[PDB]
Amino acid sequence: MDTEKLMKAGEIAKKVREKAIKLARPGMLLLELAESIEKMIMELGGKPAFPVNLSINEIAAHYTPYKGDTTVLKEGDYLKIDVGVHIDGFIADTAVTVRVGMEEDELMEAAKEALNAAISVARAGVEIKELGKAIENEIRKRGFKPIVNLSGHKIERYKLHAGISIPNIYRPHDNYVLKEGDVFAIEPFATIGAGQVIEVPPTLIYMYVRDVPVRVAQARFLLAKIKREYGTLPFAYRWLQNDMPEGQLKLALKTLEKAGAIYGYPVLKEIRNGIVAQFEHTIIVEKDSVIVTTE
């Protein structure tokens, strides 16, 4: 495997990471904000893997803007920036919780420590759950609320949640062995609000899933065009918003939705508005160590 190249995926992913970071300042209208990042990734020719996430405050994830959006950050807005890019399949995912204009509060430390821990413990030839453990402990340590459902994942070429969910918990069933080539993105999310996250309207991101011969004209055309340019990875309403008469469009893939050619990730919301702490890094287990493609 060409982990070598893969790494680049994270390096750019970093380059963006770092930059995307400083720009997270009140007055930064997510829309512009995002875009900024996105094509900045494009600047290196880094192929994105999904759109730039900006869930913040109590919304877990799955929020990239669409044009028509505004939302300029307010200070302390516990912003979440999640970057994803790959290079012909070879993915990369790194995420940061950002307290807008302010400091690394205790919440921030936690999730970051979390990551840390898992890495420390991280070594090919381990039971996932041991990571899982590490994690919770760093959160019960700082006394907080991890998120149950929303956890890290194994990835494969061209496949985001290609599998094995490194939970932010020691689930005594994650008796799975990490090995040389196994590669995961450890996504530690925390909060204060109970511990879950929920599906939430709207959905700005969808992704192809299967060809179901369509009946409505430009629908076929959409899933066809969607197919062409995107394939398996996700995209936003924003991504298509520059392609037709607005409603006609939503409607379109919406029709496409139900037929089943694509799925649409809504948003997740910290079940009870708990501050969505969130930090992410992708690695690869090898043996005694592992490596951070997203430094």
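Method reported for this entry: X-ray crystallography, 3.5 Å.
In case you wondered, yes, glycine gets a Cβ from its N, Cα and C as well.
The annotation substrate binding site is assigned in Swiss-Prot to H62, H161. DSSP assigns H161 (mutagenesis position) to coil, not to a helix or a strand. Residue environment of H161 (mutagenesis position) contains 13 other Cβ atoms, counted within 10 Å of its Cβ in all protein chains.
Of all Cβ atoms in the protein chains displayed, 26 besides its own lie within 10 Å of the Cβ of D82 (divalent metal cation 1 binding site). Mapped onto three states, the DSSP output places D82 (divalent metal cation 1 binding site) in strand. As annotated by Swiss-Prot, divalent metal cation 1 binding site applies to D82, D93, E280.
In this structure, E187 (divalent metal cation 2 binding site) belongs to neither helix nor strand by DSSP; it is coil. Sequence-distant neighbours of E187 (divalent metal cation 2 binding site): residues of the same chain at least 6 apart with a C-beta under 8 Å from its C-beta are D93, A95, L150, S151, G152, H153, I166, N168, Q278, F279, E280. Summarising the annotation, Swiss-Prot assigns divalent metal cation 2 binding site to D93, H153, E187, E280.
Per Swiss-Prot, mutagenesis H161 to A is noted as: Reduces enzymatic activity by 96% at 37 degrees Celsius and by 88% at 87 degrees Celsius; when associated with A-173.
Under the heading of mutagenesis, Swiss-Prot lists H173 to A and annotates it as follows: Reduces enzymatic activity by 96% at 37 degrees Celsius and by 88% at 87 degrees Celsius; when associated with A-161. All protein chains considered, the CB of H173 (mutagenesis position) has 11 other CB atoms within 10 Å.
Cβ atoms within 8 Å of the centroid of the Cβ atoms of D93, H153, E187, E280 (the divalent metal cation 2 site) belong to the same-chain residues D82, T94, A95, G152, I155, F184, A185, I186, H281, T282, site residues excluded. Note: the Cα of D82 (divalent metal cation 1 binding site) and the Cα of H62 (substrate binding site) are spaced 10 Å from each other. Within the same chain, residues at least 6 positions away in sequence whose Cβ sits under 8 Å from that of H62 (substrate binding site) are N53, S55, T203, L204, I205, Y265, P266, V267, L268. Cβ atoms within 8 Å of the centroid of the Cβ atoms of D82, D93, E280 (the divalent metal cation 1 site) belong to the same-chain residues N53, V83, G84, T94, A95, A185, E187, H281, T282, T294, site residues excluded. Between the C-alpha atoms of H173 (mutagenesis position) and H161 (mutagenesis position), the distance comes to 19 Å. All chains included, 28 other C-beta atoms sit within 10 angstroms of the C-beta of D93 (divalent metal cation 1 binding site).
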